[PDB]
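A short write-up of the structure that comes next.
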Amino acid sequence: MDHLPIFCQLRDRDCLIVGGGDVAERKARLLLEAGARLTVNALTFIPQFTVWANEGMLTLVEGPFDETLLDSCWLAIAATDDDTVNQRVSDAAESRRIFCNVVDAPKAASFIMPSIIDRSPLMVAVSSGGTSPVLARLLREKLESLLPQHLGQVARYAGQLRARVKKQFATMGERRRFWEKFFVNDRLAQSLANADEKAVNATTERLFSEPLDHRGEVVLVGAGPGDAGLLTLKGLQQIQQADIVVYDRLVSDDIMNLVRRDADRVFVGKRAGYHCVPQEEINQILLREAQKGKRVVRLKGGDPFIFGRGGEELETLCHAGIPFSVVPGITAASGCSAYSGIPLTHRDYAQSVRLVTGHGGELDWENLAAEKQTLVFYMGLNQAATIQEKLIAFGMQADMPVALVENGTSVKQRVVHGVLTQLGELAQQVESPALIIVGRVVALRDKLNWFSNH
Amino acid sequence: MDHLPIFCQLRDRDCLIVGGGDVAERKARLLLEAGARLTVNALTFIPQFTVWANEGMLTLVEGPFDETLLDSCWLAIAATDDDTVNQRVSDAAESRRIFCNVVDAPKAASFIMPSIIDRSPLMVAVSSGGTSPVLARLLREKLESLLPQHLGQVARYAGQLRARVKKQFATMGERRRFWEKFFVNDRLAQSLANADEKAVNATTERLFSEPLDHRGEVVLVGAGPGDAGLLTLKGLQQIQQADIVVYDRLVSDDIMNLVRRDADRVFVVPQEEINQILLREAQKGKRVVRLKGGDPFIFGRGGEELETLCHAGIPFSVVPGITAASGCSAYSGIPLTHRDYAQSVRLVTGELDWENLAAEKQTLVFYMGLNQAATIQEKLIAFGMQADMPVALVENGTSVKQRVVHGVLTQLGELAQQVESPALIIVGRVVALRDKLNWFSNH
Ligand SMILES: NC(=O)c1ccc[n+]([C@@H]2O[C@H](COP(=O)([O-])OP(=O)(O)OC[C@H]3O[C@@H](n4cnc5c(N)ncnc54)[C@H](O)[C@@H]3O)[C@@H](O)[C@H]2O)c1
Ligand SMILES: NC(=O)c1ccc[n+]([C@H]2O[C@@H](COP(=O)([O-])OP(=O)(O)OC[C@H]3O[C@@H](n4cnc5c(N)ncnc54)[C@H](O)[C@@H]3O)[C@H](O)[C@@H]2O)c1
Ligand SMILES: Nc1ncnc2c1ncn2[C@@H]1O[C@H](CSCC[C@H](N)C(=O)O)[C@@H](O)[C@H]1O
Ligand SMILES: Nc1ncnc2c1ncn2[C@@H]1O[C@H](CSCC[C@H](N)C(=O)O)[C@@H](O)[C@H]1O
């Protein structure tokens, strides 16, 4: 151990920062967030320092380094770009035993300022010990995605339950399992952040009212079009806490490897081409397994409420009193749009975007063939030619640009394009899953293409 | 934050622990491993202290607490079994501006000792401030597993190559790329672990003898509607390692907090002026991130902000985000599509083509139309849309301050005054599903 990490209480405690540029400002933002009684000493200050000074957040001392400024300080930071002046601040700080950070050089002075993950009162800090700040950022990034946003809410709330926990749970092992369940309860954390007193109570009691080993709930999660990177942070957090993951084929492999490892997996997808699971049964197992006290995650391709009906898999939960929630995901329209260089909206081209089903009651042609609009078809490859003919017939121009995006956002993403009179033809050049994009925005791809094609 | 974490260098710096029992011992163990010049003042002492005493790893002062033993110290730790002596210690520490910790009283004194996960020189610290000690112990376990054992080796080697890296690569980004390649090489990592200097040098030499790109870039990143957890993993990575971030007001502050604390930031300033800020900064060789609300290629001006970059020879890429239409609807318990309800969805702007928009077997979503709302219902109703059709206006979707108002067309213009921007307007049948599917707020 080359450094001893410690967590300092800075509320209304004197601290000094020497410097007034951009580096000093970050140091001040941080110190202020911690509530320090801050004095900033520099030759010149950037605007944000004037803004704070003018709303009582800190004190400014314009001029060179005044050593007496350290006489009652608990922390000092050298943040000027003059190595000799920083040296004097450090020396003046060390002579009076004041922890000081020289910020240009990390191991020259008293303490290192680590990369922080703030979930107050819960906090994590990572340090390179001065070797690699790059590594520190890599860790902060990974740690931020793993700690839910409102984790601090439950850390703070735990206090108002400690007594009740010791009273119903008399064995240390039991009380620990309680906290393990309590600390991953994201719905409660959200309710507290929303100041939803009834749900906070409703969710607090279900925590004491249900069997200890039960964590019944259903979470609909949008996996995104394929790229594991397009999963949302909450979606990852939910996926790492699942007891059972119910998924279909449009959920990527990379996405599934992020699942927790012997968290049971239930493939409700269309097997070998011919065996798909009827919806009521998928609905029933989600309700059934949550009733058994399992944290159920329904992993859907793209987004849950856009042509992959989580609506159906949910209106049966809000009647068994099975708490539930929804984590939207990047829909194929958005993923493919961004990865093919085809904006769904651009300056003149259009400002009405339409997400339409492909192939009960069929297709409204001149609502479609009309324009100043961008058309995006989901599930329409076996109806591509039948879309071509029924679009030019109702007025759409034959030279209207079109494109097909297969396996959007994935390492095998294929993009093909041309003009409308080539649609059905370009479609027999692609396989499912793919989207069709009809619109003038398709020409923007010559200026915006950035992703590799296959 | 209620605490500020710092990593202190304790080598040759005096420290004081008052107390000499089991609690005092573990604390002394850390101070010693951190290399502090330690002094332990205690009425009685357990065996290990004596052991440390004759190897010369510390000094022992037998007897009651002496306030002057703090006069040369940088840190004071109170670990007696006497609540009264511990505060005499913290009052003596405080009067001398010496950070102090009282072990069984975390709400007191000036600093709390966090749980540590050691991978020297790499180190991670976790704490609750005493609010949820079980939470911090649970996190420590998980982190002990998540963090490879030999991570310190890679980190130690990274520091050693620092000097050569700078004197081989001229810019800021060939070195950023050097590191990205460095920390991704599993051969180099495995090689350090089995001290194979042949494999470490071989791989290292090829890293240095590589042609790395110096140019910067622009990366359009969707921040989503507001909720920070709706940002994508890649979106987080991009804002976590950017040089400068250009953001608008539709980027919630919780998301702005996820940005590199080391990056510069420009609030936004005409599209054309904004357009220039991007390529200019990329020109300098910087990694620019244009953080936009919702999704960049849907009613943002993402296309415009990129269409000249190719002409300029500036690398770019796009990271999609949850559009406001997807986030608000889902968070308001209104799915954009259901059973046979509507299988066609429209995202619109705030003349327009009302007959194509009042028609149905479709769902409508209006961005930017809170004050053109009266003309939408007057026009929609006129062009054929049934006035018992439910509508909804979502204010600050996905956020902790979200509000939802519902009703019917004939009230549209009215409800539009119950809310303010940023708000979204959902027209369609699926809005009736709100209370059969509502899950975020009772608001
Ligand atoms: N160590 C570094 O200087 C360093 C480290 C990393 C990044 N940077 C980069 O440099 C850019 C800004 O540097 P910056 O943060 O220093 O901002 P800056 O260059 O604008 O300001 C530096 C501060 O040092 C002060 N200063 C200089 N001589 C002084 C003296 N004799 N007495 C008192 N004050 C003195 C000025 O008052 C000024 O407020 C940053 O945006 C960051 O990218 C700097
Ligand atoms: N060997 C022992 O002293 C011993 C053995 C068994 C139980 N206990 C009792 O010790 C108490 C535990 O205290 P703890 O939680 O800190 O555990 P602990 O094991 O850390 O022991 C407390 C320490 O405080 C030191 N000390 C106490 N008051 C002091 C003072 N005013 N000035 C200087 N030094 C002082 C003693 O050297 C002792 O080592 C409990 O009452 C427990 O019943 C003590
Ligand atoms: N990676 C991908 N690339 C292109 N299209 C995709 C895709 N993933 C899904 N799709 C489209 O989505 C259709 C299935 S319907 C499910 C869509 C999903 N709920 C979403 O929000 O994206 C497929 O037929 C295909 O047209
Ligand atoms: N949190 C939020 N709640 C409701 N509407 C929002 C919102 N954030 C953005 N919007 C909508 O987006 C409009 C600005 S245009 C930007 C839209 C963004 N590119 C997206 O894809 O969602 C606002 O006027 C509002 O209508």
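By Swiss-Prot numbering, chain B shows 1-268, 277-358, 365-457, in order.
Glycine is treated like the rest: Cβ placed from N, Cα and C.
If you look up Swiss-Prot, you'll see B:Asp22, B:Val23, B:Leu43, B:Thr44 marked as NAD(+) binding site. Under a cutoff of 8 A between CB atoms, and with a sequence separation of 6+ in the same chain, the neighbours of B:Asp22 (NAD(+) binding site) are B:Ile46.
Under DSSP, B:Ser128 (mutagenesis position) is assigned to coil, being neither helix nor strand in the three-state scheme. A mutagenesis experiment is reported in Swiss-Prot for this position, B:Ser128 to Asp, and the note states: Abolishes the methyltransferase activity and reduces 10 and 5-fold the dehydrogenase and ferrochelatase activities, respectively.
B:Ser128 to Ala appears in Swiss-Prot as a mutagenesis experiment; the accompanying note says: Abolishes the methyltransferase activity and increases 3 and 4-fold the dehydrogenase and ferrochelatase activities, respectively. Counting only residues at least six positions away in the same chain, the Cβ atoms of B:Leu135, B:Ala136 sit under 8 Å from the Cβ of B:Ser128 (mutagenesis position).
With a 10 A radius on its CB, B:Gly411 (S-adenosyl-L-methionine binding site) counts 29 other CB atoms from all the protein chains. Classification of B:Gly411 (S-adenosyl-L-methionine binding site) by DSSP places it in coil, neither helical nor stranded. Annotation comment: Swiss-Prot describes B:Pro225, B:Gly301, B:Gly302, B:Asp303, B:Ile306, B:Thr331, B:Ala332, B:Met382, B:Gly411, B:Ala437 as S-adenosyl-L-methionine binding site, evidence class experimental evidence.
The active site, proton acceptor annotation in Swiss-Prot covers B:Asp248. Cβ-based neighbour count (10 Å, all protein chains) for B:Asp248 (active site, proton acceptor) stands at 15.
Residue environment of B:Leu250 (mutagenesis position) contains 17 other Cβ atoms, counted within 10 Å of its Cβ in all protein chains. What Swiss-Prot notes for the published mutagenesis of B:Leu250 to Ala is this: Abolishes the dehydrogenase and ferrochelatase activities and reduces 6-fold the methyltransferase activity.
B:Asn385 to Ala appears in Swiss-Prot as a mutagenesis experiment; the accompanying note says: Abolishes the dehydrogenase and ferrochelatase activities and reduces 10-fold the methyltransferase activity. Within the same chain, residues at least 6 positions away in sequence whose Cβ sits under 8 Å from that of B:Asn385 (mutagenesis position) are B:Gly358, B:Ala430. In the three-state DSSP reading, B:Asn385 (mutagenesis position) counts as coil.
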Of B:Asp22, B:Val23, B:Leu43, B:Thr44, B:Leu250, B:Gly302, recorded positions neighbouring ligand 2, Cβ under 6 A: B:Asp22, B:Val23, B:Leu43, B:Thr44
Neighbour tally for B:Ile306 (S-adenosyl-L-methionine binding site), based on other Cβ positions within 10 Å of its Cβ: 26
Sorted by sequence, non-B:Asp22, B:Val23, B:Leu43, B:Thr44 residues with Cβ within 8 Å of centre, NAD(+): B:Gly19, B:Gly20, B:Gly21, B:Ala24, B:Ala42, B:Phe45, B:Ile46, B:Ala79, B:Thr80, B:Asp81
Local Cβ density at B:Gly302 (S-adenosyl-L-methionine binding site) - other Cβ atoms counted within 10 Å: 31
Protein Cβ atoms within 10 Å of B:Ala332 (S-adenosyl-L-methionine binding site), excluding its own: 26
B:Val23, B:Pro225, B:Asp248, B:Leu250, B:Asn385: the recorded positions whose Cβ falls under 8 Å from a chain A Cβ: none
Annotated recorded positions B:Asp22, B:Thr44, B:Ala332, B:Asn385, B:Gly411, filtered by Cβ under 6 Å to ligand 4: B:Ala332, B:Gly411
